Amino acid sequence: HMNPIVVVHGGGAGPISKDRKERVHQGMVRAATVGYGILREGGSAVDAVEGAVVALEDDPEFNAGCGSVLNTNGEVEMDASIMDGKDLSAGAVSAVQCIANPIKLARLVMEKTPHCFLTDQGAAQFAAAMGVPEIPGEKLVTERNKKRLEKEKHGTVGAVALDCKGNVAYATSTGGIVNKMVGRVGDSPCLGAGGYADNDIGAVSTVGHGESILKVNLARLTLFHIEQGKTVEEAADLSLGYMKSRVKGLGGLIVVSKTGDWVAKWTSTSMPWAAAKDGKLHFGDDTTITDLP
Amino acid sequence: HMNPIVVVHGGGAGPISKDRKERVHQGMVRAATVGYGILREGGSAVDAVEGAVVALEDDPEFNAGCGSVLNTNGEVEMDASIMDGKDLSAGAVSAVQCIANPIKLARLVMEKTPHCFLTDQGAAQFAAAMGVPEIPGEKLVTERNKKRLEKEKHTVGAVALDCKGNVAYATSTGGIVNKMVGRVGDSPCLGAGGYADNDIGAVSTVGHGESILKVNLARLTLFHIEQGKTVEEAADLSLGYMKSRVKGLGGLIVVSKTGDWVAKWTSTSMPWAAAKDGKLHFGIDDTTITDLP
Ligand code: NA
Ligand code: NA
C-alpha cells in the first residue's frame, strides 16, 4: 500500500504585502497540515481534501467562504466541488450564500443525493434540510472585500490527495471574481474543468481564470496528457501552455498521479501552495522543505 | 469550403407507440431542417445549432423549453449550453425559469457578458435586462408530464459544421423527472453536455445526466478522435467507458472537422437526424437517406 500526500494551492495574487505573503503561507501550511493529519490517521483521500479546503474556506485571507469576494450587488456567491476518484462520485454546488462551508455542502450532495450538482435557491433548500446552519453573509464579507469592489467600478482554493489505499481525490471552492454578475459560475463546480479525480490516472485541481479553465477542460486535459505516458510535470506544462496560447488564459495546477508523483505549476505571476509528504511540508521557484511536527 | 452538416438528437424514453413516435420523428426533421436551412444561407454553425435547439424547445414533445419534465416541487427549471469551435467561446445557463428559450439565453451569456455560465437568479436578472419575456409558469407545463410526476410520486442537442470550417454544439433539457429543486445536469457543464473545438470536432450527449458529468463524455469522445479513432470508434469507446465505469447508458452525436458524422447509442432509443448534401438521414438501425423535403 502507499504513502499519502496532500497538495494544496490557491489562485495567485500578483505582488502582495510582506505580512500577506506571511499570512497566506501560514494558511496554506495549515491546510496541508490539516489534510495530512487526516491521511496520517487513516482518513480517506476525500476526507483529507474536504478537511483541507474547509480550512481554506474558514480563513478570511482566502477567496472561498469567509474572505470570498463580493458580486455586483455586494453579496457572497460561492461554488465548490469535490470528487471520489475511486468510482467518479462527486458533488458540486453553484451560487450559494449564507453557509460557512460549501465544500462541506458539496460533499453532502455527492453522498446523500442521487445527484452531483445543486445550485442557488435549490442548494439552500438541501442546506436547510441537512441541518447546515444559516449565517448572515456579513460574516463572509470583509471590509477589504467591500473596498476592492467599490474600486472595481473605477483566487480560488483547492486540494488534491492520494491516501494510504492508493485512492485519490480533489476538492475546490471559491467566491469567484470581484464584481462578477449575479449568479456567474466559473470552473469550480464543473467536473473536469475545475477538477477531476480518477484512480486510473490521478487528481487535479486548478486555479486561474474560470472562463479559460472551463473552455479548455483544464483538469481533465491534464489527466489526458498523463494517460499518454507524459510525466505529471510534462502534462501540467502541456495543458497550461494550451490554455495560455489557445484562449489566452493563465493559472495553476496541482496534480498527484496514481503512484504518488505530484507537482505544483502555474503560468501566472505566482501561485500559493504547500504539500505534505513523508513527514515533510513542502512550501512555495522558492520551494523549501521542513519537518511535520 | 465545406459541405455543411447539422445533426440533431433527443434522449430516449424507451419504446413508444406510433402516435408518439411520428411526433418525435417530425420534430427531429424540423429542427434538423431549420438548422440545415440556416447553413444554406451560409449562416454560422453557432446559428444553426441554436435554431435546431429552439425548435425542439418549442416542440412540446421534447424535454426542453416547453414540455420539460418536472422537478420534485411540481415545476420546470431548465439547463442549456452553446459552444463555438473557433476559439471555444461558451455561454450556458442552469435552473432558469419561466422562459421559452434557454438555449438563446446561453448564447446571450456567450455574446453579451464577460462570463460563460450564469445560474438561477443571476440568469434571471440577466435575461430581464435582455428583455427576455418572463412567460407563465404553466404554459411551459404540459399535462403528460404532470402525470409523469404524479405517477412518480406515488435532453436534446445539435452539432454543426458551417461552410467555413467551424464546429459548434448546443443542448437543452428540463432535467430528470422528480429531480430535487436546483439539480444541475450535464447540459451546462462544458465537456459533458457537449463539446465543440474546430481543431477536432463537436459532440452532443443525451442520457443519464450525472454519469455523463462523471465521465466527461463529450470531451472524452473527442480525446479518441484526436488520438485517431474514427467518429464511430470514438463513440463506441467513449460510450463504452461510461457503461463500464459508472454504469450509465446514453448516446451521442458527433461531427468531425473532416465532416464525418455519426450518431451512436447504448440506451434503448435515441431519436436523431442529420442533414447533409441535400438529404435527410435517420434510422433506428437499415439507415434511410431520403432527399430533403
Ligand atoms: Na476563506
Ligand atoms: Na419542448
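The first residue you see is number 1, and the count goes up from there.
The backbone N, Cα and C atoms fix where each Cβ goes, and this holds for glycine too.
As a published mutagenesis entry, A:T156 to S (Swiss-Prot position 168) appears in Swiss-Prot alongside the note: Strongly reduced enzyme activity. The annotation active site, nucleophile is assigned in Swiss-Prot to A:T156 on the grounds of experimental evidence.
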Neighbouring C-beta atoms (10 Å sphere around the C-beta of A:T156 (mutagenesis position)): 30
In three-state DSSP terms, the structure that A:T156 (mutagenesis position) belongs to: coil
Cα-Cα distance in Å between A:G284 and A:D285, where 3 residues go unmodelled: 7
Anchor-to-anchor CA distance, Å, A:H154 and A:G155 (intervening 13 residues not built): 21
